[PDB]
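In what follows, a single structure is set out as structure tokens and then discussed.
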Amino acid sequence: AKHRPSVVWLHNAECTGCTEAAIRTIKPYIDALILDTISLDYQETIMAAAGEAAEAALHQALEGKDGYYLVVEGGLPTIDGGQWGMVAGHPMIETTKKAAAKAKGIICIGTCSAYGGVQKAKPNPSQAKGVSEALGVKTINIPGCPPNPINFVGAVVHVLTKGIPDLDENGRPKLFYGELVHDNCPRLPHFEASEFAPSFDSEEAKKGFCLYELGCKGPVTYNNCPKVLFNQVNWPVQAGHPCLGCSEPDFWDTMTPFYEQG
Amino acid sequence: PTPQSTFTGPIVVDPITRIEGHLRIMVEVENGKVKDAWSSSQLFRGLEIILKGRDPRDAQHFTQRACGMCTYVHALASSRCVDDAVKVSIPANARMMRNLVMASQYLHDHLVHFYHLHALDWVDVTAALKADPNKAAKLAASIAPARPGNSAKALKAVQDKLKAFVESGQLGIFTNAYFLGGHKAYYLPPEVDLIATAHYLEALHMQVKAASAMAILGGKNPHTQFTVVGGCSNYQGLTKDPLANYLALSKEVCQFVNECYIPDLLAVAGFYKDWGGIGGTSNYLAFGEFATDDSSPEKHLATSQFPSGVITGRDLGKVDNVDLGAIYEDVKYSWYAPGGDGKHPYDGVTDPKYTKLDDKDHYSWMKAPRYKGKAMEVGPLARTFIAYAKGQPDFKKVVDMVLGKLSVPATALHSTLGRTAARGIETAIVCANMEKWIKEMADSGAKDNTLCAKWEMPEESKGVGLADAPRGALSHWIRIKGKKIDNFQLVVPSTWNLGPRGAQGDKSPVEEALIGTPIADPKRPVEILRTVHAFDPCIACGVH
Ligand code: SF4
Ligand code: SF4
Ligand code: FCO
Ligand code: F3S
Ligand SMILES: [Mg+2]
Ligand code: NI
């Protein structure tokens, strides 16, 4: 009966899309992951316990003899002493700080946890921060809104069995984030020939022309979308839509207006 | 009778797990029944504030991130909203594609909800270990279609897997479960527990396929990327091969709905028939979905195949039209500033003001939406009652099918059990219409590939986007000034259902529905969970 490594997953300022993205994994499927590879010891979306029963389970995993890994989804709201984001009557920052203290490692799943994400966009009413900023601790960042399950599960498996993968300047594993979306785009020959859709209704759009003039942030976004696809079937540009640059820090302010370049 | 303790005192459940987002529930209990309640949302993000001054074209990308469980729906609502503000009529192909992605969302969402969010309130997973798998296969061969996944062999492999997991000592997600060591509120025979758990694990794989279907039209899931003002961008989504794959995947999903979801739902209901008298409310609202005419909010309201309407005081004989002027939000009991009560969303104000935890005067980040002073339940039950009362043939057939199968009157649907069954009902009806819808767009596509209409941004305008999302009536309301966002307000199904009291101190639907809840065990108040989960709560949705 081999011990499986403990994983505590916290939800802070999030929309739960990263949790949803995670459970789309097919190599392996989530059930094989949680029955065979890890011991998923706290996960509010799917755990059976509620309330004080739940909160105890967290405090059991945190006090586990063999330690644990920390998965964080969501940013941290810091205004009014963290009180705009609370669980079991504690500010999220407080609980995340507690959990980070003793973690073997910290994986930030999604742009929110990694860099602050949507609630941190101007004018940032909740004074939201990414984890490493709120805690002052190094994180492994798996950004995207949400990231591909391939990138998250790949990271998790890599950490448990190989070690900490090589990270770039923004804490992203080079295994998945080493290349520009644009460099792997099937529309790149259109880009190189200056064949651009001027609008979504144009004949050019119908002919699958490059979406750059409609705001495509492919040339400035690091992600593996066109190589690995989503849900084994598709990706935005294939579905005719520009990339939003959703894996880039603070993209909500640096890649907007989304239908422009300016 | 229903197990019920004699406990008198407060119970707080925080976090409510197995929902989207952060909810605290407070109740007063007197002799083992709930006598008062408060639904307290515990996170504020402020997307409405964030949108101010931005490009109306960007709204859908920001608002999608209101929620990743009910992904897509907010992108859809905002696109409709801005389409309305710029007065553009989307092409028929865009109407069909948008509606099909909503259909795919319903299937994905409702399946995950029953199995992975709700079922653990009714199913004792560790009792499944006490089941004899040969007896379970036999029980299954009776109450449910024949399938190799319900064989003794299959059921014993599930049992074996779960046995190794439990004996490991690491319960993972089942750590401290309210059902460990048994619980008088848990009624299922061990054999039904084993069937339901086997299906729980299958559902984990099938939800992957439902999302794949969605991604064919939507570009990816979660968070679709195929909608634009004036229509859709996905010209590939109108072609033969992708649509064939989509059909294939949908049919696989729908098979699972009819072989597993419905029979399970019906079994569970059959053992929890007492729950037909717990958690009723009285008022229902729907904006309708799956319209044949989405040229205007008016046309959507009128031509939705899951019809729109208003029901009051359980009066099925009188479905009114939706008055969109008659909607407003109150903040009397929410963490917002004085002066915000009775705002129509076009005059929406979102000015956050926190006070303190369990402040009976201000206890939630949700506003309180009201319809002429009335709190309204939205979602599958609302849609079901409204469609039923209008005599929509699919609902009429299926409802009476369920009524006859459980041998209960229509009026037992005004309950937690009914709320739960309604979700299943509408999933079955979506399933039954997929091929019709898919063939209509394939044909439409094949003929002409117009997908996006041309439009001009006005200096100044207002617009409203209506949708019936998986959880209920959804609206996005924009004011445009100087070609920028002047005000943008979301009023979201969970806001309707789980918000706090309104300005008159009137309980919200979940708050009302909690009144009369029996509590077998105040240490482990599963009953609170049954009712709250039945509403399928999404707090990120509700507060945004
Ligand atoms: S990164 Fe995106 S999908 Fe993930 S929690 Fe944040 S807003 Fe949601
Ligand atoms: S700008 Fe966008 S659509 Fe164009 S080649 Fe680059 S990634 Fe492809
Ligand atoms: N369905 C759904 Fe999400 C909520 N509440 C929305 O809108
Ligand atoms: S928007 Fe995000 S999902 Fe990939 S295609 Fe662009 S990085
Ligand atoms: Mg709102
Ligand atoms: Ni939601």
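Here chain A follows Swiss-Prot, giving residues 53-314 in order.
Heads up, header says this was done by X-ray crystallography, 2.7 Å.
From the backbone N, Cα and C atoms, a Cβ is placed for every residue, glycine too.
Now, the feature entries from Swiss-Prot:
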BINDING   A:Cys67, A:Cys70, A:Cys164, A:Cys197  [4Fe-4S] cluster 1 binding site
BINDING   A:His234, A:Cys237, A:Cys262, A:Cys268  [4Fe-4S] cluster 2 binding site
BINDING   A:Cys277, A:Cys295, A:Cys298  [3Fe-4S] cluster binding site
MUTAGEN   A:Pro238 to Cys  Decreased hydrogen uptake and increased hydrogen production
## Note on the structure
After the CB under 8 A filter against chain B, the remaining recorded positions out of A:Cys67, A:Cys70, A:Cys197, A:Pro238, A:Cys268 are A:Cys67, A:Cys70, A:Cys197
### Query
For [4Fe-4S] cluster 2, what surrounds A:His234, A:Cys237, A:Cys262, A:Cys268 with a Cβ no more than 8 Å from their Cβ centroid?
A:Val233, A:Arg239, A:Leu240, A:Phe243, A:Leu263, A:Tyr264, A:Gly270, A:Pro271, A:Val289, A:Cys295
### Task
Pick out which of the binding-site residues A:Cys67, A:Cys70, A:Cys164, A:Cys237, A:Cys295 has the most other Cβ atoms within 10 Å of its own Cβ.
A:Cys67
### Task
Write down the Cα-Cα distance for A:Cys298 ([3Fe-4S] cluster binding site) and A:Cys164 ([4Fe-4S] cluster 1 binding site), rounded and given in Å.
10
### Query
Where the distance is taken from Cα to Cα, which of the binding-site residues A:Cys262, A:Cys277, A:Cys298 turns out closest to A:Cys67 ([4Fe-4S] cluster 1 binding site)?
A:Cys298
### Query
Closest of the binding-site residues to A:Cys70 ([4Fe-4S] cluster 1 binding site), Cα to Cα, picking from A:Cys268, A:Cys277, A:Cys295?
A:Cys277
### Query
Which state, by DSSP, holds A:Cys262 ([4Fe-4S] cluster 2 binding site): helix, strand or coil?
strand
### Message
Near ligand 2, meaning Cβ under 6 Å from any of its atoms: which of the binding-site residues A:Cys262, A:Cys277, A:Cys298 fit that description?
### Response
A:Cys262
### Summary
Among binding-site residues A:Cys262, A:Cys277, A:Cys295, close to ligand 4 by Cβ (under 6 Å) are A:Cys277, A:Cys295
#### Entry: Alpha-carbon distance [A:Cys295 ([3Fe-4S] cluster binding site); A:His234 ([4Fe-4S] cluster 2 binding site)] in Å
9
## Note on the structure
Cα of A:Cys268 ([4Fe-4S] cluster 2 binding site) to Cα of A:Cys298 ([3Fe-4S] cluster binding site), in Å and rounded, measures 11
### Query
In angstrom units, rounded to an integer, how far apart are the Cα atoms of A:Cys237 ([4Fe-4S] cluster 2 binding site) and A:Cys277 ([3Fe-4S] cluster binding site)?
9
## Note on the structure
Simplified to three states, DSSP reports A:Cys67 ([4Fe-4S] cluster 1 binding site) as coil
### Distance, A:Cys262 ([4Fe-4S] cluster 2 binding site) to A:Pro238 (mutagenesis position) (CA atoms, angstrom)
9
